[PDB]
Amino acid sequence: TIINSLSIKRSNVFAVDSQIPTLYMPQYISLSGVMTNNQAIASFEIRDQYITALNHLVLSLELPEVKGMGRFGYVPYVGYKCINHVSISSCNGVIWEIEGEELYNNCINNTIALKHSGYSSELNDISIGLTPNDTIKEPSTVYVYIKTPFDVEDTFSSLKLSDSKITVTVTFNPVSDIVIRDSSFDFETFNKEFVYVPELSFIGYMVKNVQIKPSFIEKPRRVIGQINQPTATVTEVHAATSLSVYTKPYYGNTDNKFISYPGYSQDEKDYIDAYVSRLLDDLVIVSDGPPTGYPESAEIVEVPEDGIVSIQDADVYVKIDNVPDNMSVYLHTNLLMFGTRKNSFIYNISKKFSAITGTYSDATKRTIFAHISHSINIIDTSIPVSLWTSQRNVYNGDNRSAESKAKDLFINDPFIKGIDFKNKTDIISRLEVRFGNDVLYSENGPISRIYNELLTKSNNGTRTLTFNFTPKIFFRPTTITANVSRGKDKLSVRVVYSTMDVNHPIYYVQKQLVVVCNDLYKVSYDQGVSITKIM
Amino acid sequence: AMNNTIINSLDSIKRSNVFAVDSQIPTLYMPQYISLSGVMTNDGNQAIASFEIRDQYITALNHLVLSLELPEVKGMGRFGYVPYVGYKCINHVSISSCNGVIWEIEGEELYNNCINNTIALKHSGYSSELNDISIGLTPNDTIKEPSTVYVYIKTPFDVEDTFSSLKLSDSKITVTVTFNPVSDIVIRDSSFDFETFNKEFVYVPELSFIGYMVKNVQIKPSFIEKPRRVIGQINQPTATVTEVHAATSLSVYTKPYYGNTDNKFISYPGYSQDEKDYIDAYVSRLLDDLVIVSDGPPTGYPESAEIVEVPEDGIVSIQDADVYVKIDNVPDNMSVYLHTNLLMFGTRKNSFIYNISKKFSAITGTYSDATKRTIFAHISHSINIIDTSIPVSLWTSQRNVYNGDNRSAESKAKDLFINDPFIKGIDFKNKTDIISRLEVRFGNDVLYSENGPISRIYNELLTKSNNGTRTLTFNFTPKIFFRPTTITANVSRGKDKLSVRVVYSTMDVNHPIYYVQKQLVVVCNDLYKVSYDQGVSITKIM
Amino acid sequence: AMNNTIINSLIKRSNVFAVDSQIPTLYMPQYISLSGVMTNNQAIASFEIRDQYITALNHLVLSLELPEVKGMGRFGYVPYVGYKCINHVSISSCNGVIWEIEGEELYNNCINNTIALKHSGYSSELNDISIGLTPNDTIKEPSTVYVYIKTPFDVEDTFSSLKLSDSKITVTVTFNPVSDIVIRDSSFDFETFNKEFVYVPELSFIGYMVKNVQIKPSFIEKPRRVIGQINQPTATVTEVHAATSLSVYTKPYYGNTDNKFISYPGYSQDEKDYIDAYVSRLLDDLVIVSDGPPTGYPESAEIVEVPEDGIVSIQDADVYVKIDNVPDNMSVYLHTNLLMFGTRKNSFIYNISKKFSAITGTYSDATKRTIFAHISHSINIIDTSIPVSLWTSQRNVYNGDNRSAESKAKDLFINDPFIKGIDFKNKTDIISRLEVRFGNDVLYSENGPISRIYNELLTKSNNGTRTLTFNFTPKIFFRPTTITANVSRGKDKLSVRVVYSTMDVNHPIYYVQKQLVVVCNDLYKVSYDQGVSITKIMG
Ligand SMILES: COc1cc(OC)c2nc(C)cc(N)c2c1
């Protein structure tokens, strides 16, 4: 019966003519560099007569042993966060360069690349050293994959350099960015003694009778707008393949100090749970007589026999078992509060708790919490302490114990986007992109970001206008092209940020609009490597 | 720097250049994300949204994403959304032109096509904000906050991006979406005012797509696979697909039919959707009634219930079954009781018994003086995913010679209606496989037979999905660039048909799951030709 | 409507908006399963594939019926049980072998295939250590697992398929001893299990009925592996004439041990999971609540009563122990040398008890046992991967295993054949320097694992190996780029030298034997003139 279901020319899908390729030989080449210092710059010169092509740059980084006292840990993906800039240049000048946060953005979907850059509990959990000669973190090496457009189709897209001298340059962020630390930590010494120790590897190709043809290249150019200004403009846009827009926070009006940090565990729930844990130290107190050692502005109340404390309309159920007879259960009813006028709405972190149950330990003399019912969110965990106690706040603001406040952590991670530590909250309410002075694209919802995430299979997308839907390398990229006489040589982005009540500390986080334009360049090989901005 | 060992190993042959490419110039186009509001009709009385795409400068399109605004939910009761709510709103999608339907899919088959796309799934609505069962306490309590979800209508026009795009230059395309009843996409208890909710709820859709404006487009015809689904009669282990002339694939699976029930269940895990999560939720709900600490016999259980005091050694023997219960810090005036027949089923008056209490072996915990409740520490049990998937109706069916549901009234109050339209198998995780043998017949000849789900193994293996189906794939030829390889269900030897026969596993007449009715679903992908002569038109290959 | 600015912004050109749908070869695929012949020393299954209507095949999937396991004791299956059953696979024709792979290399090839791994057996039903209580109690239910025998014939689906038109193909599978795939305690009757156990396999594949097939030759990579002698940091691969890649890794050798370990996490295979199972097993003896000094421990044990202070000092190391709700007639004791190792008396000591910082918990009056709340410790993956044998080694001047007899009874034999490194997660990297010589000249040397970094990076796998990849050319459509021999200059061999990093002679892990593994992928030419044959390229 099958013989029934089975004249004309047909393409063979059961055999292929195995073509003989170019004769080449690859080699993983590692090379130490020159480190020079203001900011730290590593330079790697690649000049070898027998290296014909290269791609897949990996910068390795040896992190020191960290000994002393205080709490200290590394930002996630520390390797990528070390990099402020990378430039690939020849004797004819720059071939390609990228900003560190955009390199991170391009590799943010490479899970293996991310893990190699430094993502472990050994690196990213906040360790604590107890003696001035105690070891906080052990020495370690991380690997940063410098993704470049020369890796896209491997040998085909490789950087050709036969009889050219190419120099890879890495500018490093201040070590302050890649470190999360306590006050007790001697950052002053650390900053002083720490140096970047880098080494650049690449896959080099020795090619016999190489046939060089020109190619095309995309270079992301980044523009940051002014603080709290909701627009940014990219000039000299003649051949752009895509345009991405995102917001980033500006923490310069603060001390960059936050109450809680989860460590290696970076899920939204983890960020929340760590916060709740730090708050719970002061939120529920078991003591003999009214608790001591809180600001006078604190309003710590004894829990009634019903177990319910009413903070305005908010009811909080607190039940601790095995409390000593001489002790009572107290609730800090305004652990953190913010208000801009005396007759305003008030943001009170204690009101975000509904139920706190646990058990007192006679042996260890502390409370062990069992079930916490609350409505703490990712934003609460991302509020700089400074904002709780800003001049705008008519209250004291920070009513924590000094013991709690001491454990606050400085975080200066340079790649934060949004207003929360997970980039969860979307604060762009409307988006308008103008090419010249005409509106090119507008949206009320984040449909450009939905398509971004959808089209790239990523959970970390951005509002992105992609103009190239053409397979890269085998075709000249499709671009939005400029008319210079009509004035269309600029891309202006303007947003309308989403509105919220002025009595939330997060309202006072300063915002910066980031616009990234991918310009098309042509890579030429007449008398060395050279690039040319398509116009 | 390059080792000299390499330099030596490196004349007279033609070689392909593998270090450079000749960049071809592509068709001149410009893409644009276009969104569209639509026309809403509640006559079909189902709700239907229609979107017309007619623009001279839109030459081609692909990647349809339908957005949906979910409202604020205020009131009293427990309420939540099924996971991937957006996909569960869709009962049907049709893409049609002036010459008629070009492509249409059933809502459940769109979902099946998108199950390995985790991003498409997250976008459709998957969060603890959306899918955890929230509770309102006052008639003005907010249960759910308003939200927008985006559902990716995967089409054959997305497969090869611009190449597979639907060309429509000089045609008017209409996308029509039929919506399932909102009852399907909602999980709620009895306290919730669904009657009002259902009345006030409206679907608010908006269709986006990637539009392509092409200069001097050179249009060529292509081919399209259309999934056609057939559902067999209730509890019948056969289904037949007719008019099969050019099938690229054939998929088989089962669905439960809960129409003989109220669709109410004892427990639901919420956002956490792991098999372990479904079980843990169930055990948690039972434990409220399974072990009681009271002064004197517990009260407010049916007279049918058999609550026993736990002996000093901790062991209650329920027939052949032993259950170890030890609760710490019990008051002196109180005792520890075990509900020994929380849920039980039997078909004859003194025969075998399926009794949920007997599936626990160990229960330990500590009584809390402050909260006047027991906190469990470790539960050893043998509850499975099937137990968590039994409609309550079946516990109290006429077929049951016992009372059946001997839980407290308080427990029964927390039961939840679940009407998710895309359930497969007989449990909520589609874990239990009830097909023992599968046969596909074209006429009297067998085309394929299997004892294990090796067709599903190949399915998941070849498509990198952890959620596959028993699938006979006939086309292994690269799509879009080749005409798909198809099987024909003959034409001359009578009718042109594929009939599927399965052998269901045999199950106990005293387990409730026996009475969950099952339906066999067969899905056939027919090959169609998409022609663009004088507008877009399709033709079933025959 | 396209926004107005776009419509304004818009030579030979390639069409990217329609394509010429070509008519492919006329074929018909069929999922074929095949029971085989079973042969026994080693267990061998054979499958012959000869059919008038099967022209080509690819995607071999081996089925495995696991029996019901009834009886008493603790028993479980290694993760990816299906892959761990396979000791060798060979595909051969009347002209001889076409392709063959060792079980561990097939596994390595699929280790980033999450579905293939899941299909082979990765579940709590399979990989959690269940316990049987009655001689007729069910420990494990019957189950089927599916093993994807990835071959070079799957790279490009129909294009790379093995053509067998008018040939008899034989797939042969050699099975490891079932001892390898099972994790069990002493109470389990392995003796009966092993006698009654049989491998029940079935080979499936995708077959193609092809009308007028036009066969052309192809190329194939065959992974050949060389294992070095125990603890030897060199190995050599001879007759290297056209290699596409070269990989190096380490394995432990547990022949000096009974293959018994104190703890196993079960299905939960995260490194933290391994540690928690260990710490959990230790805590049974580590903190004891009894009326008067604990009983039933070796006389060698040093159990001390915990002071009212709560701090017990074991040499420089302090251990804070506080258990709530301890009965009045009972005290809290700390076992201060649960496991200890030393090679000389009055020397350094490796003491597992000194690795705990804090132990808090609460005693249960109802169940007469302690429930631990918080453990501060520094147990690491290595501690969890030490054979019990090594604690009670002749090298040890101490007793070593001062655990209760109850504890020691619960220890589990593990004989998983694909363990890498010296710890159960391959976490510790013990190669400090790597040198590869082609002939006698140095081809590659590295001081960090940059070759592994690149391996993982280029293959999107988090389980890579130090690997020298020579072929960066797309498979199937091109002849693979190879490193080529100069047999004339002696350059027909690949020699690997490592410098293992050394460890403290007072840690038990120093005494775990290690083996160097080298895997060479040789290029062969597949021709189909008068049946299928392969030919080793000798450029
Ligand atoms: C869209 O870009 C393509 C498409 C293809 O098929 C239509 C290709 N096919 C082969 C064999 C090789 C390629 N580089 C290739 C690239």
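Going from the start of the chain as shown, residues are counted 1 onward.
Using N, Cα and C of the backbone, Cβ positions are placed for all residues, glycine too.
B:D22 (mutagenesis position): 9 other CB atoms within 10 A of its CB, across all protein chains. Quoting Swiss-Prot on the mutagenesis of B:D22 to N (Swiss-Prot position 25): Confers 60% resistance to rifampicin.
Sequence-distant contacts of B:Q24 (mutagenesis position), defined as residues of its own chain at least six apart whose C-beta falls under 8 angstroms from its C-beta, are absent. Annotation of the published mutagenesis B:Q24 to K (Swiss-Prot position 27) in Swiss-Prot: Confers 50% resistance to rifampicin; the original residue is retained in the structure shown.
Taken residue by residue with DSSP, B:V217 (mutagenesis position) is part of neither helix nor strand, so it is coil. B:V217 to A (Swiss-Prot position 222) appears in Swiss-Prot as a mutagenesis experiment; the accompanying note says: Confers 40% resistance to rifampicin.
While the structure shown retains the original residue, Swiss-Prot records the mutagenesis experiment B:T238 to M (Swiss-Prot position 243) with this note: Confers 30% resistance to rifampicin. The Cβ of B:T238 (mutagenesis position) lies under 8 Å from the Cβ of B:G232, B:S499, B:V500, B:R501, B:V502, B:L520, each on the same chain and at least six residues away in sequence. Annotation note: B:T238 (mutagenesis position) sits in a strand segment as assigned by DSSP.
Proximity to chain A, defined as a CB-CB distance below 8 A, holds for B:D22, B:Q24 out of the mutagenesis positions B:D22, B:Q24, B:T238. Note: the CA-CA distance between B:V217 (mutagenesis position) and B:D22 (mutagenesis position) rounds to 23 Å. Chain tracing stops at B:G44 and picks up again at B:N45, leaving 2 residues unmodelled; the C-alpha atoms of these two are 5 Å apart. The Cβ of B:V217 (mutagenesis position) has 21 other Cβ atoms within 10 Å, all protein chains considered.
Separating B:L10 and B:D11 are 4 residues for which the deposited structure gives no model; the Cα atoms of the pair are 9 angstrom apart. The secondary structure of B:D22 (mutagenesis position), as reduced to three states from DSSP, is coil rather than helix or strand. Checking the mutagenesis positions B:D22, B:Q24, B:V217, B:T238 against chain C with a Cβ-Cβ cut-off under 8 Å leaves B:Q24, B:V217, in sequence order.
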